[PDB]
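Undergrad: Quick one: this structure, given as structure tokens, is what I'll be asking you about.
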Amino acid sequence: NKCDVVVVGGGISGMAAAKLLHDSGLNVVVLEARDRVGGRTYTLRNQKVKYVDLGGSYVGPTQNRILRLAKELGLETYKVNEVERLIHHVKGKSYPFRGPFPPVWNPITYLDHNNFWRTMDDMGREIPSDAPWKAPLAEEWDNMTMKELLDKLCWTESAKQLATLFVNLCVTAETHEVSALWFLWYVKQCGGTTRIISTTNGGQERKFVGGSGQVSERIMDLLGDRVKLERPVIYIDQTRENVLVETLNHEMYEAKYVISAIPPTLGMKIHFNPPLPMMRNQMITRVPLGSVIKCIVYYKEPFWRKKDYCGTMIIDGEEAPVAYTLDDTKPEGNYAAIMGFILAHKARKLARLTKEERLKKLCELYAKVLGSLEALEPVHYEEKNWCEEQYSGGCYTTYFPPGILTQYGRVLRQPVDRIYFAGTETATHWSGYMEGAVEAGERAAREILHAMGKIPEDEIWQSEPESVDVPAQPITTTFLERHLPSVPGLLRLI
Amino acid sequence: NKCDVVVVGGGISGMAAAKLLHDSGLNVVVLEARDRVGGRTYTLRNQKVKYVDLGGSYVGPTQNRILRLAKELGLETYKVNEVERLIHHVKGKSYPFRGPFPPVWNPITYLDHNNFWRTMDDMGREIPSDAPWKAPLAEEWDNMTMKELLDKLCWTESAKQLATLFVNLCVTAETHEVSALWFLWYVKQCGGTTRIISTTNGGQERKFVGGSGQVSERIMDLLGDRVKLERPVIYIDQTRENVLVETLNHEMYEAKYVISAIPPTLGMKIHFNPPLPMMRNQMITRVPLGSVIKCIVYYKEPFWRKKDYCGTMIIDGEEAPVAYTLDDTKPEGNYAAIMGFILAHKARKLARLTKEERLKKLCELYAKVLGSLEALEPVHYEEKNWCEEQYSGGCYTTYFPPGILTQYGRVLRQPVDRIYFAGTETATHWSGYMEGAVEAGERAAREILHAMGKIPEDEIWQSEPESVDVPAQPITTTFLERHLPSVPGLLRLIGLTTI
Ligand SMILES: *Cc1cc2c(cc1C)N[C@]1([C@H](CC=O)c3ccccc3)C(=O)NC(=O)N=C1N2C[C@H](O)[C@H](O)[C@H](O)COP(=O)(O)OP(=O)(O)OC[C@H]1O[C@@H](n2cnc3c(N)ncnc32)[C@H](O)[C@@H]1O
Ligand SMILES: *Cc1cc2c(cc1C)N[C@]1([C@H](CC=O)c3ccccc3)C(=O)NC(=O)N=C1N2C[C@H](O)[C@H](O)[C@H](O)COP(=O)(O)OP(=O)(O)OC[C@H]1O[C@@H](n2cnc3c(N)ncnc32)[C@H](O)[C@@H]1O
Ligand SMILES: CCCCCCCCCCCC[N+](C)(C)CCCS(=O)(=O)O
Ligand SMILES: CCCCCCCCCCCC[N+](C)(C)CCCS(=O)(=O)O
Ligand SMILES: c1ccc2oc(-c3ncc[nH]3)cc2c1
Ligand SMILES: c1ccc2oc(-c3ncc[nH]3)cc2c1
């Protein structure tokens, strides 16, 4: 089976790469392991839900590539509900609020919370988006976990508990599991603490009407039989004139170049001839993905709105199975629902239960947090545990344990002879997201066009015009936010 | 191709498992990815060296399973040279010594060093060998790195520097890369700090005459054509009555049971039907192996012995490419040589050089440490960087980063339907070593014999008689070693007295 380029993986990144090469007139083939496209996106349809995203779902301002590609494919977005108040549930009680962060009243606690977010952003400003290993303190920050950084920075338990929730929600991993350098890079490359965590004007702003799975599905529609489902790649041989790619179902493909568009560690499922260079050989064993169950509970009405709650809950404490929720009701106001994530160690702990047992735990939690018996009467339930997936390895994305990013980070996007590397993990802006999958797929495709003499080197990386539909507003701070002292700062001054 | 049991992997563990099963009367096949058996053991033979171990090589007292297996195969051991003095090189200078650790004269520094080793072993005694996640403080210890633990325990930089060399040499990883719970388990399950690090009476005491690769080679000889070389396994299907195992070169094997005798993360190279359970699916992405280049420099004579140095060097400092060496001269006294390890980040950093460039840096280092110009006159050089191996992933063994051993540790040797797990990583005594490979291969084989109804349950785990050729001396302490205070203990005493 001969072609110009074989793309390994039919997620957003693989599809985005294959579309760009196809549009330029090359013959492309996509080899997809699953019986479906979309990868870490997956939209389920049935009569009870109409459609529901069980994988990645949210898009927001500054994510211009995914918004442009989806629009071209005929998709529209709608705004996640944030009309009414958010809730922070702390020590068994609900506190309603508005804004990026829940209010803090104790003056010492206030200084400590303010300093924490401000310091994460100050640190990020020294970390290059395209080369975090070049931060002036790269080794110092990479050799400690986020747990150790929080222990140093947070003088109050209140700030440490909220910081921990923040880490667990952003990267589906425990603070002690991940490098401080890598985590600080991850926040900075999504535009900072406010942008990453916000609904209005942030990464949770919007969802696609009909589901995000439609991105990969609609590219597969364009490409037709160029997409081969149930073709897990098992072997890549670069010792001859053309590259040879073999699948598990005993097919052989021959191409001038390959794009690897799978999570980095899933490169281990492929046997290489000749062997990979030593730094990549070891890198792909050092880069796990996080752990999460995404759970959606359906109700007759969006009853929380009647109490002036929008459906967003930030829920602290070990006993709560879900630490974060958003309203998942359709833009038409029907199929009322709450989406929640079971994060990191809780995904491992609660996976032992039945689906019915998890539904009961969630409904009882939401009844307490929303202060409503209506939460105890679900009409339907859907969930997906991404820890189970052989061809994802987890969700949302790959995290770096201490020491790995500085030692192996340079390897991620370095070509290996005629194999180029896409996948959201290789992006420089919203890596981890659907936005990063588009950036990395289109960049890896343009590296091949450049290697073919079709475009100049300065066209490999390309800027994206801002979406007219989803424009970004500036992120601002107040004089007091910028200048109030930290807790040890107020002590040095006393 | 039909059989009772397919063993995936022909290193020591898979070879020990296959031998046990074969001896019990079962039909076994070994599917080995490489064109050779032995895996993380590899004995090179050529005219310049005669033979030389480029992978695992040392055995010692308390490693009774590997000693028994090797003896039965007709192999002999000899003692690594420790006749003359050891050297500790720190801050640019060499200090000769004898004993498990260089002597410390400053009384405050002495308290801190004594307390450090003592405390590592005290903590280890809280950790069950067969279940480290059951330690009372397992979560607390697993949620910090070894670097954080050294920062807390060591009240002198001298102790922290030495402990850092200790961690790097024991597990070919950095202190900040590894879980404190996992590292404390690893040391305890090798018999403790003295036993793991010693030559005489420890893990470095002996080598096999002719090389350790003979263990795997001689078992292949016993098994004949049951060992299939250049058969990398790509696919295991358990949806039917018999297990189906497919190889890369397009062959199919059918068996009642399978033993996976490969490093845990190399399980990712196999596509599973049905998919693995979620805990194992994630576990095999969380367990990297360490990084090392093993380097042997050959000389006309063992010239260091004439200066009353045995060849053992503990070398501190970033600029030193090699942090630990042993005399590698043949027991006959010829093919004089120094073996050195390039460890952890230095294996990555120095892999960029040529073989000739690395030889030059090693000779220049040895010349300074030994105060000997003769070190600049090598006659031959061999090396192996284990980081480059597709079918090993690194050496010596698998390490666990913070948080992993408590969350996923119980999965490591849990059977998946009809797949059982061997490999040194699943051992409970000298896991990471050739000893642990034998323990795990024989244990997994006996799990299958029990599943077939051939042996009762209490025979799955079996004790090993002590070697009569290499018996173990106990590790002892003195009254003062046991009861002298730590540095903060002493400060507490001072505070109390002066109150
Ligand atoms: C799973 C999951 C993902 C995301 C979210 C939630 C879940 C449960 N959430 C999103 C955000 C992540 C933040 O960090 C988010 C969370 C919370 C609030 C706001 C936002 C989300 O809502 N928005 C968003 O943009 N991204 C989210 N999540 C991550 C994205 O889903 C993810 O970034 C992209 O989908 C990744 O795309 P790709 O890089 O294209 O990678 P895959 O989807 O994994 O595709 C790889 C395909 O390759 C196939 N494969 C594997 N191995 C193969 C072999 N050997 N041979 C052939 N094919 C192979 C595999 O099957 C895939 O199809
Ligand atoms: C590499 C290396 C290993 C060891 C040492 C040094 C090096 C450079 N040193 C040893 C000590 C380790 C201490 O922690 C030590 C160090 C310093 C001072 C004293 C002692 C040593 O000297 N003694 C010792 O006992 N062990 C050492 N090292 C570790 C051992 O080499 C290792 O423990 C065993 O060899 C492991 O045996 P196995 O569990 O059987 O595992 P492998 O050897 O890796 O065999 C697996 C085989 O599987 C094949 N494979 C892989 N993937 C396959 C697929 N998909 N299909 C089929 N076959 C597959 C692979 O090719 C292997 O042959
Ligand atoms: C004359 C009185 C002097 C008292 C000295 C006050 C020091 C008290 C220690 C409290 C530790 C608080 N945390 C946040 C855990 C560590 C801070 C990290 S760091 O100290 O900035 O490194
Ligand atoms: C007479 C008492 C006065 C003491 C007051 C001085 C403060 C001492 C701080 C030194 C830190 C030493 N290290 C080893 C880095 C950390 C130890 C961790 S732990 O404190 O033992 O938990
Ligand atoms: C810690 C953990 C979760 C969090 O969610 C927010 C938030 N959501 C929408 C506006 N701010 C802020 C926040 C902080
Ligand atoms: C830290 C690093 C390496 C080391 O080697 C020893 C040792 N070797 C032989 C007897 N003791 C002790 C020791 C401590």
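The residue numbers of chain B are those assigned by Swiss-Prot, with the residues present covering 3-501 sequentially.
Header lists the method as X-ray crystallography, 1.9 Å.
From the backbone N, Cα and C atoms, a Cβ is placed for every residue, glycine too.
In Swiss-Prot, a mutagenesis experiment is listed as B:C5 to S, annotated with the note No loss of activity. Swiss-Prot gives this note for the published mutagenesis B:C156 to S: Complete loss of activity. According to Swiss-Prot, the mutagenesis experiment B:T158 to A carries this note: Dramatic loss of activity. What Swiss-Prot notes for the published mutagenesis of B:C172 to S is this: No loss of activity. Quoting Swiss-Prot on the mutagenesis of B:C192 to S: No loss of activity. For the published mutagenesis B:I199 to F, Swiss-Prot gives the following note: Alters specificity towards synthetic inhibitors. Record note (Swiss-Prot), mutagenesis B:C365 to S: Complete loss of activity. The unchanged residue is displayed. One mutagenesis experiment catalogued in Swiss-Prot, B:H382 to R, is accompanied by this note: Significant loss of activity. For the mutagenesis of B:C389 to A, Swiss-Prot gives this note: Complete loss of activity. The structure shown keeps the original residue.
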Undergrad: Taking each of B:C192, B:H382, B:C389 in turn, which of these mutagenesis positions have a Cβ less than 8 Å away from a Cβ in chain A?
TA: B:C389
Undergrad: Cα-Cα separation of B:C172 (mutagenesis position) and B:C389 (mutagenesis position), in Å?
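TA: B:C389 (mutagenesis position) has its Cα 16 Å from the Cα of B:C172 (mutagenesis position).
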Undergrad: Consider only the mutagenesis positions B:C156, B:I199, B:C389: which of them have a Cβ under 6 Å from an atom of ligand 6? Write none if no residue does.
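TA: The qualifying mutagenesis positions are B:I199.
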Undergrad: Per DSSP, to which secondary structure element type does B:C156 (mutagenesis position) belong, with helix, strand and coil as the options?
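TA: In the DSSP reduction, B:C156 (mutagenesis position) maps to coil.
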Undergrad: What is the number of other Cβ atoms found within 10 Å of the Cβ of B:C192 (mutagenesis position)?
TA: 26
Undergrad: Of the mutagenesis positions B:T158, B:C365, B:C389, which one has its Cα closest to the Cα of B:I199 (mutagenesis position)?
TA: B:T158
Undergrad: For B:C5 (mutagenesis position), name the DSSP secondary structure in the helix/strand/coil scheme.
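TA: In the DSSP reduction, B:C5 (mutagenesis position) maps to coil.
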Undergrad: Can you tell which of the mutagenesis positions B:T158, B:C365, B:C389 lies nearest to B:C5 (mutagenesis position) in space, using Cα positions?
TA: B:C389
Undergrad: Nearest to B:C192 (mutagenesis position) by Cα, among B:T158, B:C365, B:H382, B:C389 (mutagenesis positions)?
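TA: Out of the listed candidates, the nearest Cα belongs to B:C389.
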Undergrad: What does DSSP say about B:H382 (mutagenesis position): helix, strand or coil?
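TA: Looking at the DSSP assignment, B:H382 (mutagenesis position) belongs to a strand.
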Undergrad: If you count Cβ atoms within 10 Å of the Cβ of B:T158 (mutagenesis position), leaving out that atom itself, what do you get?
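TA: There are 18 of them.
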Undergrad: Indicate the candidate from B:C365, B:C389 with the smallest number of other Cβ atoms within 10 Å of its Cβ, considering only these mutagenesis positions.
TA: B:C365
Undergrad: Ranking the mutagenesis positions B:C5, B:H382 by other Cβ atoms within 10 Å, which is at the bottom?
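TA: Least crowded of the mutagenesis positions B:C5, B:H382, by Cβ count within 10 Å, is B:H382.
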Undergrad: List the Cα distance (Å, whole number) between B:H382 (mutagenesis position) and B:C389 (mutagenesis position).
TA: 23
Undergrad: Within the chain of B:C156 (mutagenesis position), which residues six or more apart in sequence place their C-beta under 8 angstroms from its C-beta?
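TA: Same-chain residues close to B:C156 (mutagenesis position) (Cβ under 8 Å, separated by 6 or more) are B:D114, B:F118, B:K162, B:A165.
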